[PDB]
Every structure is written in C-alpha cells, then in structure tokens.
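Enquirer: Submitted below is the structure of interest, expressed as structure tokens.
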Amino acid sequence: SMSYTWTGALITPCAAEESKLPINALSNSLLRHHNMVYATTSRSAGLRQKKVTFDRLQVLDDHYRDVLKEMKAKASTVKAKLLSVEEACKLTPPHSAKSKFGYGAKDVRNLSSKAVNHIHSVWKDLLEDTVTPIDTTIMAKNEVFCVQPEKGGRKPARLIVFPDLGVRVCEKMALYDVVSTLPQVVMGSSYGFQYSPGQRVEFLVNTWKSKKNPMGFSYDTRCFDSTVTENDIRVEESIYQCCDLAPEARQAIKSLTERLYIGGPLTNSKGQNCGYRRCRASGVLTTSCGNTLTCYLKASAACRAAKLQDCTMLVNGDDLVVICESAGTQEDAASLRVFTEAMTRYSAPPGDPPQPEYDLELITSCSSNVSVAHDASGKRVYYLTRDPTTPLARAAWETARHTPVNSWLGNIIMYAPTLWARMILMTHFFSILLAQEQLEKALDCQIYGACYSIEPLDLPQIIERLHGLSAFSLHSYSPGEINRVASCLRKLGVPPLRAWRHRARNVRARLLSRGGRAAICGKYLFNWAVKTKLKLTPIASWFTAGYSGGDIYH
Ligand SMILES: *[C@H](c1ccc(Cl)c(Cl)c1)[C@H]1SC(=S)N(NS(=O)(=O)c2cccs2)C1=O
C-alpha cells in the first residue's frame, strides 16, 4: 500500500519560521560562515512528501517468521503494568503541544480537573472503540544544518505526525512500561538504548575484537518510517501482547494500534485534511520501540538469508550496524547484496547500498564512529565521536536564538571525550554562561529522545559517571579524527583549535575564581588547556530505552 495519500492541502506552520542564522556577535565568534547555517521550514515540505510517498510491496519468508517466533518467546517473559493518570501526566513535557480541547501541558502536569476528565474520556473511548481512526496533526520539523555543496541541495524538512495531547497521555498509561522494558528483553545486547556512550564503544570494540577476521557495515534504510507497513505495526502489537498485561492494557494497546499506529487521517495546523497515512507516525510513544523491533527483526532475518557468519547486530531505531566474520572481499560484497535483497523484500530498501568495512573506526553507526586516544599515562582509550559540522551549526544557532532545544549541552554530554566538544563547545558556552551569570540556569536537552533538565555546572560529575576520568585527560587523538575536525573548522569558518586554547585558559581562570561546582568545572573541563596539569581525582535511567518522538519528560 501507499505510505501516504495526499489531498493537495498544504503542510502549514503554526508560527513564524526562522530559516537563516542571524548576524549575532556571540555566534560569529564561534562560526563566521553564517550563510552556511540554515533551518528547515514548511516551505520544503513538498519535497519531503515526494520522497516519503511510495508503494510498499512487502513479502515475508521463513527466516522472517523464525526470528519473529523467537522474539515473541522472549516477550512472553515480560510483565508490564499500566501507568496511573497521575504518573502519565508527570511524564508530560512542560511545553508539550496543548490539546485542542481547551487544556495544555501545564494543566496536564498540574492535574487540572478539566485535563484529567478529558484524559479519562479519551481512555474510555479507546476501550469502547477499537476501529475509528484517531486524528493526527502533520507538521514540518524545524531543524538546523550546514549547507552541503556536494549534495547539490539543502535538506527538506522532516515531517512529524502526532495525535492530540489527551491521546498522548493515554499512550503513556497503556505503553510506557512496555516500551521502557520490553525492548532490552527481546533484543538482548543488540538493543542500543541500554548503553551509555562508553558502554556502546565497549560493546563495539569487544564485538569487533571477538571476530577472527572482522567485517562490519551500517545499513541505511531509505525513509524507514515510510517503509514500515501496517503489517509491521500489527506484528509489533502481537509482540506487545505476548507480555503479561492487565485486561484494559491489552484493549488499549489493540485500540491504539488499530486506530492510531497503523495509520489514520492527517490534518494540517489550519485544520484542513492533508490526506491519509498507512505507515509509522514519527510522533507517537511507540515510534522508537516499534522501529527498533522492526529493524532488528528484518535485519536478523536478512542476516540468515545472506548466511553471514557469527553476526552481531547493534540497533537503535532505524539505525543498524552489523559486525561479522569476513569470507573474503568479493564474498563479503556478494553477501551484502543478498542482505540488501532480503531487507528490500521485507519492505526496507537501502538509501545508500551497504559497504563492507574492515576498519572499525570507518564504520558510522548512529551518526558516530569509534576512535582512539590516550589518557595521562599513555593508555589507549576508545571513545565515540562524529563529524562536528551539525553540532557546531546547531551550537551557533542556539547561541544567537532562544530555543527550547539545547543540543549543545547534549552534545557536550554524549561526546565529552572528543577534542571538538572539549576545546570548542565547552570553551564557547562556559564563556557565555559566565558573561550572562547563567552558570546556574538549568537547561532542557534530549537524551535518547527523552527530555531532561540539566545544570551546566554538573557537567564534570556527569561526564565522569558516563565516560570516566579519562575524558578530562585524553590526548594524542588519531590523525583521521584530527583532520576531520580541522577540515570542518575551515569549512565553517570556526577559529582554529589554537585560538580556542587561549580562550579556554581565560575561561578556566574565571571559573576557578568562583565557588563550588564552578571551580570544579574550571579544574576538570579545562585541564587540557594548561601545561601545569592539576590532579584530577574522583569528584566528591538516562540509558535504558529510546523515546524519540515519544513526548517524554524525565
Ligand atoms: C544515534 C546515537 C546512538 C547512540 C549514541 Cl551513544 C549516540 Cl552518541 C548517538 C542517535 S539515537 C538518538 S535518540 N540520538 N540522540 S542522543 O543519542 O540522545 C544524543 C543527544 C545529544 C547528542 S547525541 C542519536 O544521536
């Protein structure tokens, strides 16, 4: 069936959309080539619609059925419970999209009588009706990127599809425990959201080292969400139903699946009918969990179809990486085509064909790659990094404009050991926080799709817990890593690393002259900036599951 059917109505914005990076002194000091940074708007929604709209002709075989059977057996050992209205309300983000029925996120969090009543009303309706399609709103996402000349074009806006606030709260009650616990049990070590960056690198390196002749490859599915069929979503539900669930949990899950998850009507911000969806909605609680289960199922089946030897998969939603035993270059190339053939039959054709890689550092999975550096004692330390172009583009944007999104803070947290996060992001932002006396202002940022309120002054502690003390002492980075960073800085017009060192020393001194956590930030975060190193002694739920598009607030 067609992933989408459109009426002709346009995907419209609900407010003014900023598309260009304003000339701002603060952002300019970080990145000069401001014309290279842009934000996607609804004006390119049409280009996105054209790409995500196509016919899926799914064909399943025994391998697919064998894997599915095994997955259901693991799901049978899981017990999940319903969340109370109160529990679901507290997981609702303070600025979540308000309901069209006269109440908002704040009312939900406060448990206003009006919010709680409509919530119950929606819940009761889910139990009474398991057929009538639930309405959803379709919007173009506003995200920031750097222009890529070689691509021959700007990236079209992504489309987000989500149901009303009342429906979102009900999703939490019926499935939050399921999506938070079931994935890890069904996919074991292959489930990527159970790992912190360091644990992920650990898993990748150990897996790679466990092979005699290692070979690995990432598999990029073209428009994954659109490739997810009604049957995929129903198979997903059968997996959820294998759990030990309360009577009305099953009813609610069946209802949400048939009325929302398998598809439904699309309505723009103006209230007009844009069309119909018959694929995954990016904006529901089960998106991450469903996508990971579906990607895992199809990939596992495809590994067997391609007869890959001693396969190990790591899956994060639609992101997939496989490490196995090489059979020769020509044979590996042939095996990958068979793998792709199977994935294609299962309704998951590639964007870029997968390519066998024989060097772990050259495998990009989930926009990242393992790399190596050395700690104070010269000991080899592996860590996750990525091309810094997008993080930097977004950092500049967030510096010049007030955004509820603080990707820069998430980037520092997840990529703390990188030279770019340490020398550039830390330096730039602590310098601004000092200037604005905002060192104590908590900021919201997403980690594995969930929203957290984080204080910048708690970075040292956070980083030590996630990456170990070595994150503050890494040096002797790889030539590959060093060149990618340098290359990125020239392209964007970001001051050279040596210029950041001078700024860091200044920022470091100012932090040490301040009290408590501030001195700890100056000492630990910027020890790399001074020749006379200080002694970095140990400082005296984030990675359990994915929730992208799930409207979760922790
Ligand atoms: C890829 C990904 C997966 C795992 C790790 Cl450890 C990294 Cl660094 C990246 C996607 S999955 C996902 S959700 N996601 N957001 S996040 O990992 O929470 C980050 C937030 C700020 C920087 S990374 C990814 O990037």
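Following Swiss-Prot, chain A residues are numbered 2420-2959, 2968-2981, in order.
So this one's X-ray crystallography, 2.1 Å, going by the header.
Placement of Cβ uses the backbone N, Cα and C atoms for every residue, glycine included.
Among the features that Swiss-Prot reports, Mg(2+) 2 binding site is placed at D2639, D2737, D2738, with the record citing a curator's inference. Swiss-Prot lists 2633-2751 with the feature domain 'RdRp catalytic'. Quoted from Swiss-Prot, the note attached to the mutagenesis of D2639 to C, G or N states: Complete loss of RdRp activity. Among the sequence features in Swiss-Prot, the mutagenesis site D2644 to G or N is noted as follows: Complete loss of RdRp activity. Recorded in Swiss-Prot as a mutagenesis result, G2702 to D, L or R carries the remark: Complete loss of RdRp activity. A mutagenesis experiment is reported in Swiss-Prot for this position, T2705 to V, and the note states: Almost complete loss of RdRp activity. A mutagenesis experiment is reported in Swiss-Prot for this position, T2706 to C, and the note states: Almost complete loss of RdRp activity. Annotation of the mutagenesis experiment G2736 to A or C in Swiss-Prot: Almost complete loss of RdRp activity.
In terms of burial and nearby residues, how do these features look in this structure?
Expert: Sequence-distant neighbours of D2737 (Mg(2+) 2 binding site): residues of the same chain at least 6 apart with a C-beta under 8 Å from its C-beta are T2640, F2643, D2644, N2710, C2714.
Remark: secondary structure over the domain 'RdRp catalytic' (2633-2751) totals 54 helix, 32 strand, 33 coil, with classes taken from DSSP.
The Cβ of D2639 (mutagenesis position) has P2769, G2770, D2771, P2773 as same-chain neighbours under 8 Å, each 6 or more residues away in sequence.
Within 10 Å of the C-beta atom of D2644 (mutagenesis position) sit 22 other C-beta atoms, taking all shown protein chains into account.
Counting Cβ atoms from all protein chains shown, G2702 (mutagenesis position) has 22 others lying within 10 Å of its own Cβ.
The Cβ neighbour count for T2705 (mutagenesis position), using a 10 Å radius and every protein chain shown, is 27.
Cβ neighbours of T2706 (mutagenesis position) (same chain, under 8 Å, six or more residues apart in sequence): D2644, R2699, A2700, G2736, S2975, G2976, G2977.
Around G2736 (mutagenesis position), a 10 Å sphere centred on its CB holds 24 further CB atoms from the protein chains shown.
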Enquirer: Measuring Cα to Cα, how many angstrom lie between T2705 (mutagenesis position) and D2738 (Mg(2+) 2 binding site)?
Expert: 16
Enquirer: Give me the Cα-Cα distance between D2738 (Mg(2+) 2 binding site) and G2702 (mutagenesis position), rounded to a whole Å.
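Expert: Approximately 17 Å lies between the Cα of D2738 (Mg(2+) 2 binding site) and that of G2702 (mutagenesis position).
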Enquirer: Across the 8 residues that the deposited model omits, what is the distance in Å between the Cα of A2959 and that of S2968?
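Expert: The unmodelled segment spans a Cα gap of 21 Å.
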Enquirer: What count of other C-beta atoms do you get within 10 angstroms of the C-beta of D2738 (Mg(2+) 2 binding site), across all chains shown?
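Expert: Neighbour count, Cβ to Cβ under the 10 Å cut-off: 21.
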Enquirer: Which chain neighbours of the Mg(2+) 2 site, leaving out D2639, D2737, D2738, have a Cβ atom within 8 Å of the mean position of the site's Cβ atoms?
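Expert: Nearby residues not in the site list: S2637, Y2638, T2640, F2643, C2714, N2735, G2736, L2739, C2785.
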